[PDB]
Amino acid sequence: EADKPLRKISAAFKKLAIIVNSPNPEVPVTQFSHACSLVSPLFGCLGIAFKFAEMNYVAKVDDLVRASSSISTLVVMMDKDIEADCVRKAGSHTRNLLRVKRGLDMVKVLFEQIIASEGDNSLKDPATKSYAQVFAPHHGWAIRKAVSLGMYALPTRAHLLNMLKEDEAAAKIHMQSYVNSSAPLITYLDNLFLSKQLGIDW
Ligand SMILES: CCCCCCCCCCCCC/C=C/[C@@H](O)[C@H](COP(=O)(O)O)NC(=O)CCCCCCCCCCC
Ligand SMILES: CCCCCCCCCCCCC/C=C/[C@@H](O)[C@H](COP(=O)(O)O)NC(=O)CCCCCCCCCCC
């Protein structure tokens, strides 16, 4: 109890889904960055092959955590970056947010594909399909090929759930929860970008 990462995730993101759906939504950077850090333990359930993905995501979340001590909300964070004209500058808060947002969407589609792929001990199909939908349009060739290689170093479905410390029943519940919770959040984040004419495809 409390060594169950899927449950720390579902709880944290259900709070954010309430904030985002309520009127006049103000998403705190502390609260947002914390929930994003709760995804990081999902790496280290994967092989050593995905340590390049783990470092990149964690580094970006660390930045958002570091930003959370000076910046009030996510909106304020983006506004400050527009005003400093560094939105697309490498390592900026807003740019990291966009990549992190894709990371959340990646987890979402993966959970969706995993739940569907029940009766198959291979994570090859869910992982491949989900990466193709979320990250393939944004990653260069070398990154995409390195990823397809790392797909062979993936654990089995049973072993993933074992390391996540859940049986099939509980896992499918807390995964479906995140999928439900993250959807309005991803939409909210997408809209922050679109409503400010920043785009989301860069
Ligand atoms: C269980 C199935 C796992 C499928 C494989 C997971 C897919 C993650 C592959 C991402 C490779 C990260 C290397 C790419 C780095 C950069 O090119 C970009 C842009 O960075 P910038 O130049 O702006 O500094 N980084 C990203 O797009 C961040 C993506 C990391 C988020 C990964 C989420 C993994 C989802 C959960 C996996 C436990
Ligand atoms: C070390 C790996 C050895 C395998 C080499 C054989 C693989 C066949 C490569 C087929 C050609 C790849 C198609 C080219 C895609 C281009 O769009 C990209 C540039 O766009 P972006 O990456 O941003 O999507 N091509 C590249 O970035 C380089 C293509 C790699 C070609 C083989 C690399 C081997 C280099 C050997 C150097 C001594």
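All residue numbers given for chain A refer to Swiss-Prot; the residues shown span 5-206 in order.
Structure method, as recorded: X-ray crystallography, 2.9 Å.
Note: Cβ is positioned from N, Cα and C throughout, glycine not excepted.
Within its own chain, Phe47 (mutagenesis position) has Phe54, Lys55, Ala57, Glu58, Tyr61, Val62 as residues 6 or more apart in sequence whose C-beta sits under 8 angstroms from its own. For the recorded site, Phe47 (mutagenesis position), the DSSP three-state label reads coil. For the mutagenesis experiment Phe47 to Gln, the note given by Swiss-Prot reads: Decreased activity.
In the three-state DSSP classification, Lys64 (mutagenesis position) falls within a helix. Around the Cβ of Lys64 (mutagenesis position), 21 further Cβ atoms fall within 10 Å across all displayed protein chains. The annotation that Swiss-Prot gives for the mutagenesis experiment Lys64 to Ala reads: Severe reduction in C1P transfer.
Cβ neighbour count for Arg99 (mutagenesis position) (all protein chains, 10 Å cutoff from its Cβ): 19. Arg99 (mutagenesis position) falls within a helical segment according to DSSP. Swiss-Prot lists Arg99 to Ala or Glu among its mutagenesis entries, and the accompanying note reads: Severe reduction in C1P transfer.
Among the mutagenesis entries in Swiss-Prot is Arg103 to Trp, noted as: No gain of galacosylceramide transfer and no effect on PCD suppression. Neighbour count (other Cβ atoms within 10 Å of the Cβ, all protein chains): 13 for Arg103 (mutagenesis position).
The mutagenesis experiment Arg103 to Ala is recorded by Swiss-Prot, whose note states: Severe reduction in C1P transfer.
Its Cβ taken as reference, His143 (mutagenesis position) is surrounded by 15 other Cβ atoms within 10 Å in the chains shown. In Swiss-Prot, the entry for mutagenesis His143 to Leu states: Loss of lipid transfer, but no effect on PCD suppression. The structure shown retains the original residue.
If you take the Cα of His143 (mutagenesis position) and the Cα of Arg103 (mutagenesis position), they are about 11 angstrom apart, rounded to a whole number. For the pair formed by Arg99 (mutagenesis position) and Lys64 (mutagenesis position), distance between Cα atoms is given as 9 Å, rounded to the nearest Å.
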